[PDB]
Amino acid sequence: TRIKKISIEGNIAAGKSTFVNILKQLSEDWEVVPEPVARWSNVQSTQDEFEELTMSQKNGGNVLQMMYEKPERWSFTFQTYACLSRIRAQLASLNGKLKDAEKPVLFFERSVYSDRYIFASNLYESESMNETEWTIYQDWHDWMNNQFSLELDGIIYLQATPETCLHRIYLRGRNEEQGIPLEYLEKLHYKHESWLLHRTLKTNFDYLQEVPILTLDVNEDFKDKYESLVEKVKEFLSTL
Amino acid sequence: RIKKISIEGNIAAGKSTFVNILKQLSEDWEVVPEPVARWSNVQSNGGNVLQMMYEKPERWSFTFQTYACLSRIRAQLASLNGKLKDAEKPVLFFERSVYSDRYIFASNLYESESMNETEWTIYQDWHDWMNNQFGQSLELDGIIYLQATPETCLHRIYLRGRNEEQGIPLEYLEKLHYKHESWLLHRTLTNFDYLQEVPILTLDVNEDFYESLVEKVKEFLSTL
Ligand SMILES: Nc1ncnc2c1ncn2[C@@H]1O[C@H](COP(=O)(O)OP(=O)(O)O)[C@@H](O)[C@H]1O
Ligand SMILES: Nc1ncnc2c1ncn2[C@@H]1O[C@H](COP(=O)(O)OP(=O)(O)O)[C@@H](O)[C@H]1O
Ligand SMILES: Nc1ccn([C@H]2C[C@H](O)[C@@H](CO)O2)c(=O)n1
Ligand SMILES: Nc1ccn([C@H]2C[C@H](O)[C@@H](CO)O2)c(=O)n1
């Protein structure tokens, strides 16, 4: 497509949703694909066209919480569903949004690359996924990718300390995340740094080595840096 | 333009045997085996996820079922992509389909509580999506149902000698048989509404191996 695809990346509660959903109003050609975290805390599949007329769409289980409560049991299930639901959402907005925009930009809250190379990879490294699960996951992810359009034109990395992220998890108050310890955020932090700052992390996706990356420090209170962040963003986009 | 035909039936009914015979009747006829080897040796020597599922179905059934279907979709798409399409009347025989994966096997595991509600819902959502994207391409023109009794199937499991399967009880095979009968014989069993229209040839394969069965296929296909 003519739509530029830009992923917003960063640790848990770095402020990606906040930033990008405020950022996107600056232009009517700018849209966001949220991460489907609602679909994870309330697991639902489609109703039959007649049954939905008389039966409600009930609340399902919370696979996000199942993963946090027992990662060695539920990591693989969670990570597969996370990626699937993301791909669904990103593909539909690609094929559906920003038609007849002049300079259309679609910002993705996280990417299939961070699902694999940050979150899933970290679970494998922590023995929360075994060899078989990790092989199946990567096999499936490779296949999904070679099938599917989503190639990124750029990455905006929102960098915050593990401590900042831990505080913001508390501020946000998602119930399933309230037992996350500092060490877990630290491990995710180092993965992001390797991928997006030091660029030493190797992926199956050659183009990524070349994709332009904008790194923005988001540790400060929202007002204190937003103007410079916005100006850095428009400057970056002008380069793509 | 490739006609797509799925061969269905219970564990060790004789589907791989039958389709491998069929294949030889024409250069225009190809087969997509169930990727069983890929499940026995997980790779991109790996784990045996078929074995893990049979040994600990409450732990591994969702993982197994997801990979089973993923690997089938992959193999089936691959075969349409190259294997014939320069043939007079090309036919592709699938050893099982995404519909048996979901509505027979995964469904039976949910029923027996080897998957919980969350796993079953994730599985169905994944399958719905994965199909809306492809499926149209993998849509069946006909089904051949190989019907054999659960006892015949249990005997043939023993004859074939797959280690992971040797402990399967008759009762599990009875459950699978009832789902197949419901789907393909009684037609009481899906949210793929085109399937209600797909012709089904039922073949009784309970007897030791068959001439006539193969001819019945050659002619059933001329009606598609
Ligand atoms: N710069 C900031 N200053 C103060 N709070 C922030 C800032 N960025 C995000 N927040 C807050 O931190 C929490 C997590 O932000 P959120 O956008 O939900 O993170 P993410 O989408 O990266 O997980 C929210 O409660 C939000 O109000
Ligand atoms: N009609 C038959 N008579 C005797 N043995 C059969 C017959 N059909 C299959 N077999 C044997 O039974 C076993 C199961 O057959 P196979 O084709 O592997 O089953 P499937 O592909 O349905 O699981 C094999 O060892 C095969 O040689
Ligand atoms: N592949 C992903 C994506 C997200 N998350 C988690 C981190 C947050 O708790 C929540 C939403 O980003 O889901 C995860 O564990 N794995
Ligand atoms: N969706 C599927 C497909 C196949 N099988 C099993 C039954 C046999 O034991 C083996 C190969 O057919 O895999 C399964 O449990 N579920």
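Residue numbering for chain B follows Swiss-Prot; the residues present correspond to positions 20-63, 77-221, 223-242, 246-260, in that order.
Every residue, even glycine, has its Cβ placed from backbone N, Cα and C.
Classification of B:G28 (ATP binding site) by DSSP places it in coil, neither helical nor stranded. Look at Swiss-Prot and you will find B:28-36, B:188-192, B:240-242 tagged as ATP binding site.
According to Swiss-Prot, the feature substrate binding site maps to B:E53, B:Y86, B:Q97, B:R128, B:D133, B:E197. For B:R128 (substrate binding site), the same-chain residues that are 6 or more apart in sequence and have a Cβ closer than 8 Å to its Cβ are B:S25, B:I26, B:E27, B:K34, B:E53, B:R104.
According to DSSP, B:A100 (mutagenesis position) is assigned to a helical segment. Summarising the environment of B:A100 (mutagenesis position), the number of other Cβ atoms within 10 Å of its Cβ, over all protein chains shown, is 23. What Swiss-Prot says about the mutagenesis result for B:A100 to V is this: Strongly increased catalytic efficiency towards deoxycytidine; when associated with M-104 and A-133.
For the mutagenesis of B:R104 to L, Swiss-Prot gives this note: Strongly increased catalytic efficiency towards deoxythymidine; when associated with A-133. The structure shown keeps the original residue. All protein chains shown were included, and the count of other CB atoms within 10 Å of the CB of B:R104 (mutagenesis position) stands at 23.
One mutagenesis experiment catalogued in Swiss-Prot, B:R104 to M, is accompanied by this note: Strongly increased catalytic efficiency towards deoxycytidine; when associated with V-100 and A-133.
Under DSSP, B:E127 (active site, proton acceptor) is assigned to a strand (E or B) in the three-state scheme. Sequence-distant contacts of B:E127 (active site, proton acceptor), defined as residues of its own chain at least six apart whose C-beta falls under 8 angstroms from its C-beta, comprise B:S25, B:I26, B:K34, B:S35, B:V38, B:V50, B:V51, B:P52, B:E53. Annotation source Swiss-Prot lists active site, proton acceptor at B:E127, citing sequence analysis.
Among the mutagenesis experiments that Swiss-Prot reports, B:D133 to A is described with the note: Strongly increased catalytic efficiency towards deoxycytidine; when associated with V-100 and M-104. Strongly increased catalytic efficiency towards deoxythymidine; when associated with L-104. Cβ neighbours within 10 Å of B:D133 (mutagenesis position), excluding its own Cβ and spanning all shown chains: 22.
Cα atoms of B:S63 and B:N77 lie 10 Å apart, with 13 unmodelled residues in the deposited structure between them.
When the Cα of B:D133 (mutagenesis position) is compared against those of the binding-site residues B:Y86, B:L191, B:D241, the shortest separation belongs to B:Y86. A straight line from the CA of B:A100 (mutagenesis position) to the CA of B:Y86 (substrate binding site) spans 14 Å. Minimal Cβ crowding within 10 Å, among the binding-site residues B:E53, B:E197, is found at B:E197. Fewest other C-beta atoms within 10 Å: among the binding-site residues B:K34, B:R188, that description fits B:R188.
The chain break between B:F242 and B:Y246 spans 3 missing residues, with the CA atoms of the two ends lying 6 Å apart.
Here the CA atom of B:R188 (ATP binding site) lies 23 Å from the CA atom of B:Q97 (substrate binding site).
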